[PDB]
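Structure, as structure tokens:
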Amino acid sequence: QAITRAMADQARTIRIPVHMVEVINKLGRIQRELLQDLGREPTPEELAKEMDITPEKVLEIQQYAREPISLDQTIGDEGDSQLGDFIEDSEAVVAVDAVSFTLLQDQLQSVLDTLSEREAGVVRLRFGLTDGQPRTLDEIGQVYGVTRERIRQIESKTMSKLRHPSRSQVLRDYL
Amino acid sequence: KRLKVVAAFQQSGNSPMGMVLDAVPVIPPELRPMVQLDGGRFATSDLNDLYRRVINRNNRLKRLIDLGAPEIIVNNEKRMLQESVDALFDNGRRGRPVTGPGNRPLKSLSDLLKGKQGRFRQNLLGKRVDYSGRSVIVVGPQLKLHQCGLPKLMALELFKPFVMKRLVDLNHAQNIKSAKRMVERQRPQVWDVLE
Amino acid sequence: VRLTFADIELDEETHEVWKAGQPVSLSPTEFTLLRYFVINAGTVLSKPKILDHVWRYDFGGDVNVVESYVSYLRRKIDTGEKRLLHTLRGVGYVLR
Amino acid sequence: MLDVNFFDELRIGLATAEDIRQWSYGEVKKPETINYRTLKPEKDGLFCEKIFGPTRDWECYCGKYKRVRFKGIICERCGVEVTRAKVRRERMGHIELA
Amino acid sequence: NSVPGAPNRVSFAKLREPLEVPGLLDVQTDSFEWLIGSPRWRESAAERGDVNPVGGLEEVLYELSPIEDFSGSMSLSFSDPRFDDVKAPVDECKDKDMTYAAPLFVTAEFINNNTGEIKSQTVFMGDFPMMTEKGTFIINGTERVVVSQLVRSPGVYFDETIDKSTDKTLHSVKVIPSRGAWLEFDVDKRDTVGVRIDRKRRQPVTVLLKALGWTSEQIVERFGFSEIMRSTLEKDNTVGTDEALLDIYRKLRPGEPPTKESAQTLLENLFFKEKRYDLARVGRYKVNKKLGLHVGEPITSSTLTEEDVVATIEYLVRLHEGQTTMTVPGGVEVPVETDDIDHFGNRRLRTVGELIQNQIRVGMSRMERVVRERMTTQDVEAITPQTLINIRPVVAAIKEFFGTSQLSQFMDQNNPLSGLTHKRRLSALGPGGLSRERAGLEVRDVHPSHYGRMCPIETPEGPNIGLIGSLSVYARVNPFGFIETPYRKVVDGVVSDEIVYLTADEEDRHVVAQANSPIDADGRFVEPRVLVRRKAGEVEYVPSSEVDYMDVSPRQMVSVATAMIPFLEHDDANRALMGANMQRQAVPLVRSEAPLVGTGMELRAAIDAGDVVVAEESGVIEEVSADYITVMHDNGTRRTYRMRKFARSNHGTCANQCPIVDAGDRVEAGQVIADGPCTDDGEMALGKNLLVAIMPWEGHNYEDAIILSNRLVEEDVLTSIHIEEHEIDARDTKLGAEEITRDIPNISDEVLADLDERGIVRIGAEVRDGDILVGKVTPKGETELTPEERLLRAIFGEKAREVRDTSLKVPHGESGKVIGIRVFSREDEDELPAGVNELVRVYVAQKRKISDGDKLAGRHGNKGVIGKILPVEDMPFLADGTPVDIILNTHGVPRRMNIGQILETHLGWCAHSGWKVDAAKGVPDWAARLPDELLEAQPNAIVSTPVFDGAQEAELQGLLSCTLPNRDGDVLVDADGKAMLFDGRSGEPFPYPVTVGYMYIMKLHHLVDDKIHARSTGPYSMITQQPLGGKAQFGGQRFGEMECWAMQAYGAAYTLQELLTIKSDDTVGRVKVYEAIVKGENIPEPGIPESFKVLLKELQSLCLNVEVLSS
Ligand SMILES: [Zn+2]
């Protein structure tokens, strides 16, 4: 009991609960028994019949059972470089979309300035451009001394005039 | 030969207590990344295995001493912990190295410093570098001495920010996104501005 | 341009939903929830997806609002024998 | 010590337990790396957000804060400091040997 | 010709060989037949060594059986390893990524002796991968070849050394068995004899002999002359068999208390028990032959024996005493001499069958362990062979070999030559052999025993020079893995027609004569003294009445690729090596014209490479199309050969096949029916015949560069088809399932025009860089929506677009047409990897024309890139007006000693123009020995020059003399092979005649399109922010330490700072520099590289208090 509990709790790089390790080992054992008996490998539906659970959960268990590989094992046919020399940095800054983002920021500033100051401020505080919070209609109402209904109408009017062909075409290429 | 270390300890402010360790540090996780490659398969940096081994041995030892056990059991656990720490820093310096799947040794901390393929030489003095290319060499007998003939496609790829900025200056594109598209499709309005 | 999944038939332009010829009137919130479910048939949508799209971003309340709305939609259009709007615990909801 | 390419000297010496604990931003005590189901780092594991920094930028362990405004304020539910995930490339911890 | 459909190829060979070239795939086919146990191999063993015909699988089964328990009252055994019909045909297996395999069954017998029980069961042992008729394995749709490797044969090896302290001559012996513990003996600097066993450096022979049940009296009685170790025995300082046993025990097994019986049982168990120590049958044979132990006895009891050990010691002491002959008691007299480790009589060849048998041995060792454990655990009288056997270790082991082992490699198929050279190749790496980190110069050298066994010219050129070679064209593998070569025998100084195959062991005991010796048509040589090879690899002259062997033919010492080099003997060794190494890199063109000058080897090479369809039964041809050929056999039945077209090989080259037959002609068995990629009329053709001038021209052919006419571009003389495949898979994921659909968010319409409703590009729709091949869209949901995205969908009306587009796009830098598509899905029963529900592969072809930067080569190692393609008008043209096709520089020939290419040029011009030797008054003197039917050749004839019985210089000069005019009466090429050219640029005739001719030029697989790279900004690595490397990723060049040194040497500091900081590691510097360069301001100051910070934290994690001090 101690050895098996410790194996379940410590053998894998990614910890797997014992309740799932038990089913993984049972699935593997009976699948190899079935292969030996039948002469061919058992299909997922056949294995699900013995698991008394659905083939979707059988496949989920199968893909759960996979283990990681080392980032430093030699990938080349000879020993020249490690697998870690072939993996990209997903989280790294692509360094060309940053320039696109800042220039689109400037263009959005200009387009907002094309509109009236009241509507521009309403949209800014409504979508969170000056700060991080896109405020609510009540907040813009209390900061502008105006009713929330009039705010809704001013937002709709602002959006209608913002739909205008030059603004739409100018912003469209930035995507 | 004994004084050349004893006097070194005496002269400075260091303390020979530094030889032994009560706590070991842990490298930041990004320096030992774990990432999912294409196909769902996972990849670890091979250092987390050594760290996991050390953690397991230490936790088991503390459980043993807090539960009460024969000194031979406790000493075996302590020896295992010491060997785990020695494997962490230097895998294979003492005895056979700890090996993973495929009967290959796990790379330890010092293993990423020593050697030509180690950090100091393969990664710090040398460096992979941007704005660079390569290709085969042909003779240019009609060139001048201060001159070299460069492929137009590779030159376009190399000078890409320069040419994109100049071509948006010439108004052939409205923005850098349009400029990047006409760079990728290599439209005829880029070749003349390339020169 | 008619949104469909087997039993459920949603039309945007006329703004009502059919169960194989059975229309029922729904609340606007639940209507947007059903529409942006049906356009993502067979795909898991997590709680932040749901809240950010159907509700506005500035929804500063607690999440069980979507729980109650999924209950509404289940007792309304799932009321058939088969269960379509299934739930993946700790992940989200899928109509399938 | 500010990373401004103005370095008058670079010194090396033996490290003591006090220096190790000073470097450490926490103690790691669980040999767990990543959750097998939600693919998120475990608490007190080898990748713990509380010890090493948040995995995603400007996000807590559960996502209670998801805005750039919360600068250097630790989550009361999780204990993670809201900052750039690149601190995980610099933040280091330690373990205590029995 | 001995081949029914052979085109006539007049030859300059003077001598007639006795025996024809063997089947060139015998090395693999015979080995696999031995492993399996086919009736063909049964007959072979019956006719040769019928004393014990046993296959590899039968042998491993009989060795493993019987498996016993501790009680011994019940046991298990294996018998009758039988196969079954293969799963699917080779084409099917290659199509659907299966493995060309077959079931295997074993008749397991479980016996119970306590009461008497026999249980017979046909247990399914697994699905054994099979070998195709062309000698390759098909694994997961890939053609893999298992190259035979070279390892020292296990056995006993003696060596001699000089101490250099007193110039004392020391002698040592090593008994190195496969799968055992070493045995060692030596004589020390003093008279003491050391027996350091299992790396335990003590124990003179006295203790071992005493522990072997021998006494000092027996030792002095048997071994009396050995005064050296007699003195050693007098200094035994240990008497008593028990004392010696305890000494050996306390040395080899420290930490355990010796016992009376553990010592004896351990000494026996270490060597004399086959469970822990066994030389293979080859090792036992080697020891027996070395020591003359058994000469008329069969091989059994493969483990070591005590009398073998004592014979080894006797041999060592006799050798150190200066003896030259010994007779072991009960054994035959044998010479006493040291052994060479690199002699091919000791370097055996592990072939495919042996490697497979060893892997099976490992798998079945695990089998035996598991079955013994289960047979102990499970209850008796309720146990079955099926319940006992668990084939998983065996199948896992065979898979683990056949994939991911450096002795199993992709069968490179740029051309049939490359395939046939990857097979019949001898490597020296992999498990069980030395590695590139271990190679010695003595290993890399050419041993004199190589002659006729392994080619000394054909070998890789890079760092692994000398560790990889090729079998000689006439070579064969002995039943024990030793390479043997045929040779004729001379009796009474007359050469018989009898051919015997001789191994390097018996060659030293003979004096083998030369292939091209002046035979007298009766058996005698014209000169008494002939040049031959003696015992020690020396070459000397010998009276003719004393030689005893002779070479079967010339080219016996050469490989299959090198034997296709004309005028080989006129080429330097290393240049010929380069030519042979480039013969196998030539791409297949669209025509593949047969060379004007060649050797007779091309026909057999094309036949045996398996890339040419052959009529397996003689008959008429009923109907022929571009895809199939039907033949009407004599005996009523008809056969259909399907012909593969435009199939991509492992290296992205076309494998088109074309019929060369009519609709009514009859064909014989073995005749070529349809030619392959690099073949013409059934003979290998790797290039094209080009009209060449060898003058330097305007510096465009400076330093090995090559110039060509533009008509080579226009007429598609040098052009190739390059087919590339792209894969993408739709796989399930946590959020749902990715789907391949033409509906892909935020995409234009013209780029969707080539996409059908399925979502995959239409067949035949041409494609270019950046386009979509497969529209595959993935379920992502939503992420942090930046304010600007919300503003955009508000302003214009952008929708949810909840999905992400990870569509298949063509990789950067290629285009072309789309051939075909294969689509796999689970809904169509197709077996797929778990988690993937749809797989798509897309095939793209480019008809690549010849261009500058591409690499051309002759057959003589004269390679070069294309400096400039020249307009057809601006080329040197003969007086007839025909422009030359290719120009090579003349400074490259005399420096490199490859005059054979010029000989080929002259003979090629002669063969292109035709000739007639005027036999008005007899034949001239040079043509006296020239063969008939060669005195007169029509224009555009084809000639064969065998590599060493080639065309003599006098014959070639005489041929050049009479070179009948082309169209009108004009001899453009004069007596000495030169001609007068007109400069196509200035028009004035060239002041001096230059040589012109026809040379065979081939295009190598080094096209500039596959070697051009540029990078401005791409991916970066994770641990350190350095850019990636290689064309697979976006690359980034390596600025190494040498480049850093050069930059410091210039004194240039700022560019070094920029090359290290803001181009590779400083992340903020990278982003800021990109912003500055796009906006138009000067580059900002660099920061601190990220790699240095990584190093700082790394050193900190090693308990080093390292910090930076600012003042
Ligand atoms: Zn939190």
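In chain E, numbers come from Swiss-Prot; the residues present are 30-1140, in order.
Heads up, the Cβ atoms here are built off N, Cα and C, so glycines get one too.
Quick look at what Swiss-Prot lists:
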| type | residues | note |
| --- | --- | --- |
| MUTAGEN | E:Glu138 to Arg | Weakens interaction with TRCF and CarD |
| MUTAGEN | E:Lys148 to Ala | Does not affect association with TRCF, but weakens interaction with CarD |
| MUTAGEN | E:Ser149 to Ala | Does not affect association with TRCF, but weakens interaction with CarD |
| VARIANT | E:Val423 to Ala | In strain: vr1; rifampicin-resistant |
| VARIANT | E:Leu436 to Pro | In strain: vr2; rifampicin-resistant |
| VARIANT | E:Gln438 to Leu | In strain: vr4; rifampicin-resistant |
| VARIANT | E:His451 to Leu | In strain: SP28; rifampicin-resistant |
| VARIANT | E:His451 to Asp | In strain: vr5; rifampicin-resistant |
| VARIANT | E:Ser456 to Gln | In strain: vr9; rifampicin-resistant |
| VARIANT | E:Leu458 to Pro | In strain: vr12 and SP22; rifampicin-resistant |
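Annotation for E:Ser456 (variant position): spatial neighbours E:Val176, E:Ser177, E:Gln178, E:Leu179, E:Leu436, E:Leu496, E:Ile497, criterion Cβ-Cβ under 8 Å with sequence separation of six or more. Counting only same-chain residues six or more apart in sequence, the Cβ atoms lying under 8 angstroms from the Cβ of E:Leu458 (variant position) belong to E:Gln178, E:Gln435, E:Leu436, E:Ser464, E:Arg465, E:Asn493, E:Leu496, E:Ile497. Following the DSSP three-state reduction, the secondary structure of E:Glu138 (mutagenesis position) is strand. When the Cα atoms are compared, E:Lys148 (mutagenesis position) and E:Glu138 (mutagenesis position) turn out to be 6 Å apart. Around the Cβ of E:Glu138 (mutagenesis position), the same chain contributes E:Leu105, E:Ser106, E:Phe107, E:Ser108, E:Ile147, E:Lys148, E:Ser149, E:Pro414, each under 8 angstroms and 6 or more positions distant in sequence.
Around the Cβ of E:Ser149 (mutagenesis position), the number of neighbouring Cβ atoms within 10 Å comes to 10.
For the recorded positions shown (E:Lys148, E:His451), fewest C-beta neighbours within 10 angstroms: E:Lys148.
Checking the recorded positions E:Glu138, E:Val423, E:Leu436, E:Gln438, E:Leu458 against chain D with a Cβ-Cβ cut-off under 8 Å leaves nothing. There are 19 other Cβ atoms within 10 Å of the Cβ belonging to E:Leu436 (variant position). Cβ-based crowding with a 10 Å cutoff singles out E:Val423 as the top-ranked of the variant positions E:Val423, E:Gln438. The distance from the Cα of E:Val423 (variant position) to the Cα of E:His451 (variant position) comes to 28 Å. DSSP assigns E:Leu458 (variant position) to coil in the three-state reduction, placing it in neither a helix nor a strand. Taking the Cα atom of each, E:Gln438 (variant position) and E:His451 (variant position) are about 9 angstrom apart.
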